[PDB]
Amino acid sequence: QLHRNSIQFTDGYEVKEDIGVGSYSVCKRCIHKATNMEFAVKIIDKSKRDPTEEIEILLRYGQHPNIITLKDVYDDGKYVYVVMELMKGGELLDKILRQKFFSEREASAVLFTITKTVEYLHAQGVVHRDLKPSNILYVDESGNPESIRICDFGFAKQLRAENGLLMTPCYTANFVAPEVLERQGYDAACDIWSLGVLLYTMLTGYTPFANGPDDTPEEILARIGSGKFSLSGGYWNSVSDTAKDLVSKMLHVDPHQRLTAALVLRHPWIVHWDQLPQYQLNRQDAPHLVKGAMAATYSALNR
Ligand SMILES: */C(=C(/C#N)C(N)=O)c1cccc(-c2cn[nH]c2)c1
Ligand code: NA
């Protein structure tokens, strides 16, 4: 169902500064010349990536408030211009980490919102397969969890049958190759590991498997081969046992014994947050450092 037409992206929009990334494509700020409104547009090179899987996901699931919403799109025959909502409130992790007053009850509300979003996607047989915090942004500076948006679904995937059919993890019979009943069960928990990395970084101000952008890829991959990230002492003293127990299983090594989004939300730190610290978090603060550390962390994975 795509695509080409008379109208061109140019005709309805003014391009602007490059706002980030990217691997197979470049996102840039733009304006809708009619209303002079601000949007963001990811320009994918068809010769390189195939937008199909991503765009579809966005059409159906964009309705989700906490999911980046798809406001428009074109294909000029060369690239594919996907207009989604521009995010003013900046990066979520980056924002939150500069908050010297932030409480567990408050970090529980953020992660709740994020996992509730991911649980939905999971029952829909869709995996992001890139959850690194740079893809979770704030549509505005309201600082309310309802401004949270998950973004850049370029690397996500639907669960399909061997027949090429939409499917849900509920339905079973209709045939999909066996390895895909595998890679979906991983890619799902793989998202849950990444959320582990967000909650760990959120309660402390450092990422569990890297100190900084300079860490060797081997050492990061090495730290991970183990797990056994430290939940005691330092910035782990004043924190809760509950959340500590939570971060452990979200970050658990076995894709299996590791938590599922659905169970996460059932963990008492998420449900029982009202029993949780309303007071700030002694946290190492190097928002720049942490960012550069995460970057070092994911490159080691994917490269
Ligand atoms: C787009 C790229 C990234 N990352 C990509 N290849 O998807 C991008 C980069 C920064 C910010 C946005 C964005 C989307 N909505 N508002 C801002 C998109
Ligand atoms: Na949305």
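All chain A residue numbers match Swiss-Prot; in order, they span 410-712.
Note: Cβ is positioned from N, Cα and C throughout, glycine not excepted.
Copied over from Swiss-Prot:
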MUTAGEN   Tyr529 to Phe  Attenuates activation by MAPK1/ERK1 and MAPK3/ERK2
ACT_SITE  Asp539  active site, proton acceptor
Cβ contacts of the residue listed as 'active site, proton acceptor' (under 8 Å, same chain, 6 or more positions away): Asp561, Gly563, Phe564, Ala565
Let me know the DSSP-derived helix, strand or coil state of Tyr529 (mutagenesis position), please. helix
Do any residues at least six apart in sequence from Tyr529 (mutagenesis position), in the same chain, have a Cβ closer than 8 Å to its Cβ, and if so which, in order? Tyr470, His473
